[PDB]
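Structure, as structure tokens:
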2 protein chains.
Amino acid sequence: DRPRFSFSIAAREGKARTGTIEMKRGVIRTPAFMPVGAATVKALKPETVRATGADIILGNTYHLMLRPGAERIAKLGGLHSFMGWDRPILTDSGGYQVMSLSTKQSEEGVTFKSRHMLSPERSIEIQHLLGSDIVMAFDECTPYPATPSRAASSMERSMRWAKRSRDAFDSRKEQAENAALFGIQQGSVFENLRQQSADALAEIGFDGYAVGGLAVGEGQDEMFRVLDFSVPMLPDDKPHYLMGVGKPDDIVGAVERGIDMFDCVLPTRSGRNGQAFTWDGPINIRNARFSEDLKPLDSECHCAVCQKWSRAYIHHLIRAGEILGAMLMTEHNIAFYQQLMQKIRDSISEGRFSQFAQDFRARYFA
Amino acid sequence: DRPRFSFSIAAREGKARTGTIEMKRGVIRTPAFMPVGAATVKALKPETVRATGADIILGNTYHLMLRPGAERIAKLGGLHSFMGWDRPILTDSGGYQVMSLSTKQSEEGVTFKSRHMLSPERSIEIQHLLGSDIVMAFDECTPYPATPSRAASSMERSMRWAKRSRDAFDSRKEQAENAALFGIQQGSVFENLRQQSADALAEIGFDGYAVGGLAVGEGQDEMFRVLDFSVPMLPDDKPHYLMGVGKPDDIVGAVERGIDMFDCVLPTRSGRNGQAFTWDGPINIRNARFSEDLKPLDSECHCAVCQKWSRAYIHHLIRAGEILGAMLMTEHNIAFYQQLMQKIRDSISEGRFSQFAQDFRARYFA
Ligand SMILES: [Zn+2]
Ligand SMILES: [Zn+2]
């Protein structure tokens, strides 16, 4: 049987890596894109999510502790059986979404409006009740921009919370034996704080390391600059997860900088809004120029949507507000993202990822 | 290859019949339930519609001449290739929906608000442009209640329009050779007018005969009373289609009275609203009593939804407004309707339909 957690690197090119994470509920091919799931990947059955190539999905913790409730999901058998996805699930720790969507912050945790608390201990407990396979430490995503003083204080708190997260996880035998725990690096855009955060997380020890605090308004140039120095600070032999990223070009550049795992609502959310990804760049299917276009969304995509329906039909559906429009757009977009990850993995494996990145950009931004 | 149109009756019990309609694009098992489709059966891929057991679907004419337009659908290859359903499609003629949703009525047709005209000739032409397999005559659905004078005048106009529909259909060689045409009986609740309408339609001659003008507020007792005398007036050797019906008990009683074909938005529309059909009667999945219910929607249903997800999960999805909730509710409800039709067909074939109707009602209304 598979181990609780094993990450193996099969091939490398520069800072880019390709390999596998083996967990009890399945193998995750890296670099990986993880579709974002209120206990559903919006508009898709789990079998459709899997058919697009996804190895792991993300459970929506902040949504789930509010509705339907973590204790309720546990009573019903856990998130996997509740939603019908039997493969790995990664759950965020909830603080980012509390500070984004809900607040009273303290060293103990965060209280927020129905009133609720989240602390490192309660966050880890909720993720256990959901049955998460990859548990995220409870952190604070520092707003951008941040002064050096405030970034330092925030990062220092996150590192204290990272230790509390580790200890809460380890003190729950069933969780420690069956799930994995990732720590989250903070420090805003400042190299010295990113180094201090990486050192603190490595001293505690985690199964994987996320780069937190990015994709919060800084823009791609600055994000890439921070990744340039931040990713090498993390343990090389563990997975690197860039939280909240992102657009196809952001993924390609992040892989060039050593990132192994990605999550974003862009393919799902923007799909329902009419944006379809293609190898020639995104298109907005609502545009009148597609009303009589019999071509599929993308000329090369292997997804079931591009095998069966035209741009003209999907244009009509989205303009009419039809649910099937959201279903088809989302399946195509998630499938496109997975095909992107497959091309990334194969090109690294073949030592031609730098050429792939150049070719991808030349066509995507032509 | 299959004929343009052949209806064959394989077994009978009282006024109930079971058999098949063979058309170029497929076989339709009768009694048949036809799911209602803006060029989509809401929230379902065509493959899912077929997997529930549907042999034919209904194209939404009134929606389609407005959006995306009949000429546009024809330029794109017709409704079948546009939406991805390769089996028979029946289209209504549009006047009912104009008078329900839009008006200036005359002997020529109806003008309505963008301004548009519908006449017998234009209705038949639109249905041709869509590529409909079963074309409905252009009629007037008399409002209920109607005085005898107004019901008579309305029915008389409909019969003149039925002849114009016949001639327009026959004058288009490709349509006459590949599609079928159904006439629509009118006459409100009045036996003498229903007889005059049936006689006029049989003199013209049609491939099938619909009972129009019902399911418009009269209630089941009155609808059944009108069916009692109206269905025997129609040619026995052609299919009988009750337009706009309906609830499961209405279908059972209409089959007992000689109806072969049904259409209604109830399984799709009420599914998205939280109503799920079960052999013990409908339930509203939004009710708090389902929040922790691990049973499937129905204990015997063979559909994929009942194989895989709990009431508790679907309750959560519908309460959260999630698209997947609409998808799962609609697939189950359409599958339930098809299982009802299969039990009807099998029980007629086995000479035990009267017992099935009694058993069905005892449990459904317990
Ligand atoms: Zn595609
Ligand atoms: Zn079912």
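Residue numbering for chain B follows Swiss-Prot, covering 10-46, 48-112, 115-125, 131-383 in order.
For all residues, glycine too, the Cβ spot is worked out from N, Cα and C.
The active site, proton acceptor annotation in Swiss-Prot covers B:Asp102. If you draw a 10 Å sphere around the CB of B:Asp102 (active site, proton acceptor), it holds 26 other CB atoms from the protein chains shown. DSSP gives B:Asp102 (active site, proton acceptor) a coil state; it is part of no helix or strand.
According to Swiss-Prot, the active site, nucleophile annotation covers B:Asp280. Under 8 Å, Cβ to Cβ, and six or more positions away along its own chain, B:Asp280 (mutagenesis position) finds B:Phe42, B:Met43, B:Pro44, B:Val45, B:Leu68, B:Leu100, B:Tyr258, B:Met260, B:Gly261, B:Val262.
Under the heading substrate binding site, Swiss-Prot lists B:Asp102, B:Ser103, B:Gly104, B:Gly105, B:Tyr106, B:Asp156, B:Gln203, B:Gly230. Residue environment of B:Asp156 (mutagenesis position) contains 30 other Cβ atoms, counted within 10 Å of its Cβ in all protein chains.
Around the Cβ of B:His349 (Zn(2+) binding site), the same chain contributes B:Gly288, B:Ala293, B:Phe294, B:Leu314, B:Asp315, B:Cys318, B:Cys320, B:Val322, B:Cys323, each under 8 angstroms and 6 or more positions distant in sequence. Among the features that Swiss-Prot reports, Zn(2+) binding site is placed at B:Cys318, B:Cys320, B:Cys323, B:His349, with the record citing experimental evidence.
Experimental mutagenesis at this site is recorded by Swiss-Prot as B:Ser103 to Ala, annotated: Strongly reduces activity. Neighbour density for B:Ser103 (mutagenesis position): within 10 A of its CB lie 28 other CB atoms from the protein chains shown.
According to Swiss-Prot, the mutagenesis experiment B:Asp156 to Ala carries this note: Abolishes catalytic activity.
The mutagenesis experiment B:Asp280 to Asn is recorded by Swiss-Prot, whose note states: Abolishes catalytic activity. DSSP assigns B:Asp280 (mutagenesis position) to a strand.
Only B:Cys323, B:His349 of the recorded positions listed as B:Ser103, B:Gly105, B:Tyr106, B:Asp156, B:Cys323, B:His349 bring a Cβ under 6 Å of any atom of ligand 2; the order follows the sequence. Cα spacing between B:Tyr106 (substrate binding site) and B:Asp156 (mutagenesis position): 8 Å, rounded to the nearest whole number. Those same-chain residues not listed among B:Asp102, B:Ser103, B:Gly104, B:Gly105, B:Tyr106, B:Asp156, B:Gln203, B:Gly230 yet with C-beta within 8 angstroms of the centroid of the substrate site C-beta atoms are B:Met153, B:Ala154, B:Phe155, B:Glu157, B:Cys158, B:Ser175, B:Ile201, B:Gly229, B:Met260. All protein chains shown were included, and the count of other CB atoms within 10 Å of the CB of B:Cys318 (Zn(2+) binding site) stands at 20. Largest Cα-Cα distance over the residues recorded as binding substrate, namely B:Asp102, B:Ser103, B:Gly104, B:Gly105, B:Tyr106, B:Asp156, B:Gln203, B:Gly230, equals 16 Å. Note: the CA-CA distance between B:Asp102 (active site, proton acceptor) and B:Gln203 (substrate binding site) rounds to 15 Å. Taking the centroid of the Cβ atoms of B:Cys318, B:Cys320, B:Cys323, B:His349 as the Zn(2+) site, the other same-chain residues with Cβ within 8 Å of it are B:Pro313, B:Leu314, B:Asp315, B:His319, B:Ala321, B:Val322, B:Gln324, B:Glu348, B:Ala352, B:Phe353.
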